[PDB]
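Novice: Handing you a structure now.
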Amino acid sequence: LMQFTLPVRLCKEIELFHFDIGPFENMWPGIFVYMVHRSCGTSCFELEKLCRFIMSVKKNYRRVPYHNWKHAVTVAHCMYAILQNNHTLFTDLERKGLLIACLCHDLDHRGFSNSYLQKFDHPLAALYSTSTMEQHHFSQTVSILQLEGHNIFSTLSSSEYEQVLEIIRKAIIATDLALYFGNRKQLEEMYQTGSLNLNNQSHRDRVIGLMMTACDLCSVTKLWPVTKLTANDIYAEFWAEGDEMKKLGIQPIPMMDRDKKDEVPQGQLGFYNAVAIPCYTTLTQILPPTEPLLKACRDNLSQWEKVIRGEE
Ligand SMILES: Cc1cnc(C)n2nc(CCc3nc(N4CCCC4=O)cn3C)nc12
Ligand SMILES: [Mg+2]
Ligand SMILES: [Zn+2]
């Protein structure tokens, strides 16, 4: 049958956590199919249905600076690297669900936070009072699965299908960073007191939630030039929301105020110390082969430190 194969450099480097999917948009679908075939099997999905699903997902990502189709595919590649370094830890349905969840997790993102939607009084803030954009992304995922010729899960039973969509729903909701802090603290306590139990469904749920955060934040785990240039896209969004906050007559938080361009290096320090390092530290304790993510994050923290010291 029909393998996808990549050029030699991509074939080797796609296996590493720090892989950058490159600036050729037209190769990203092929890169995703390649990752599904190796992490799931050539039998998981009918190629035609999967190709049609990938292309409708791409179409429902918007042309925003950071929360775009490249982000979707980047977050899927980090999940692929986690899954490939932990062969035997995950069920068949989890392998199927989690790459889809990653591809779908920011579907139809508009470049604005949950907080901006509530202050603007967007209709989505009335339909979904918490994790507003994340419930929207899961709703968009179901919509696309229900288009003609797009049911990639069509060969699962009613109960397997229900389990896979429930894995995807939880994985997507878990990308609401507001929920990460409490999830990581619970996992930290569980790991240390030795209660962490991977046969406990509500435990696996938490561990998959942390994987989702780790993949979502994975720009901090890349080579420094990738990390630094991705940060510019992240801030281009934040500062546009800042502008929109000022139009509602609301002072944005410093994170979203382009007037504080200069403090970006110190903003990154707080974010590595408060968010990223704790995330990859707890993930590495639970899933030891994800250490390369923690090591790369620590490398990038030390680069932001060099920027503050004026050494870069
Ligand atoms: C969600 C996400 C994901 N990946 C990355 C790399 N980032 N970087 C961020 C912003 C960090 C941050 N910057 C500030 N700034 C900047 C100057 C004033 C200020 O306060 C505050 N904070 C918390 N957010 C993320
Ligand atoms: Mg999101
Ligand atoms: Zn995301």
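What you see of chain A is 725-1036, where the numbers are those given in Swiss-Prot.
The deposited model was determined using X-ray crystallography, 2.0 Å.
Cβ atoms are placed via backbone N, Cα and C, with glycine included.
Not my notes, these are from Swiss-Prot:
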{"type": "ACT_SITE", "residues": "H791", "note": "active site, proton donor"}
{"type": "BINDING", "residues": "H791, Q992", "note": "3',5'-cyclic GMP binding site"}
{"type": "BINDING", "residues": "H795, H829, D830, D940", "note": "divalent metal cation 1 binding site"}
{"type": "MUTAGEN", "residues": "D830 to N", "note": "Reduces activity 1000-fold"}
{"type": "MUTAGEN", "residues": "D830 to A", "note": "Loss of activity and of zinc binding"}
{"type": "BINDING", "residues": "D830", "note": "divalent metal cation 2 binding site"}
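Help me see these features in their spatial surroundings.
Specialist: Applying an 8 A CB threshold to same-chain residues 6+ apart, the list for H791 (active site, proton donor) reads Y785, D830, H833, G835, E961.
Taking a C-beta cut-off of under 8 angstroms and a sequence separation of 6 or more, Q992 (3',5'-cyclic GMP binding site) has the following same-chain neighbours: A955, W1028.
Under DSSP, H795 (divalent metal cation 1 binding site) is assigned to a helix (H, G or I) in the three-state scheme.
DSSP classifies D830 (mutagenesis position) as coil under the three-state reduction.
Cβ neighbour count for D830 (mutagenesis position) (all protein chains, 10 Å cutoff from its Cβ): 25.
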Novice: Do you know which of the recorded positions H795, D830, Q992 end up with C-beta under 6 Å from ligand 2?
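Specialist: Near the molecule: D830.
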Novice: Mind running the recorded positions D830, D940, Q992 against ligand 3 and keeping the ones whose CB falls under 6 Å of it?
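Specialist: So the answer is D830, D940.
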Novice: Per residue, counting other C-beta atoms within 10 angstroms of the C-beta, which of the binding-site residues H795, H829 reaches the highest number?
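Specialist: Per the Cβ count within 10 Å, the most buried is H829.
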Novice: Run through the Cβ atoms and count how many others sit within 10 Å of the one on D940 (divalent metal cation 1 binding site).
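Specialist: Excluding its own Cβ, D940 (divalent metal cation 1 binding site) sees 22 Cβ atoms within 10 Å.
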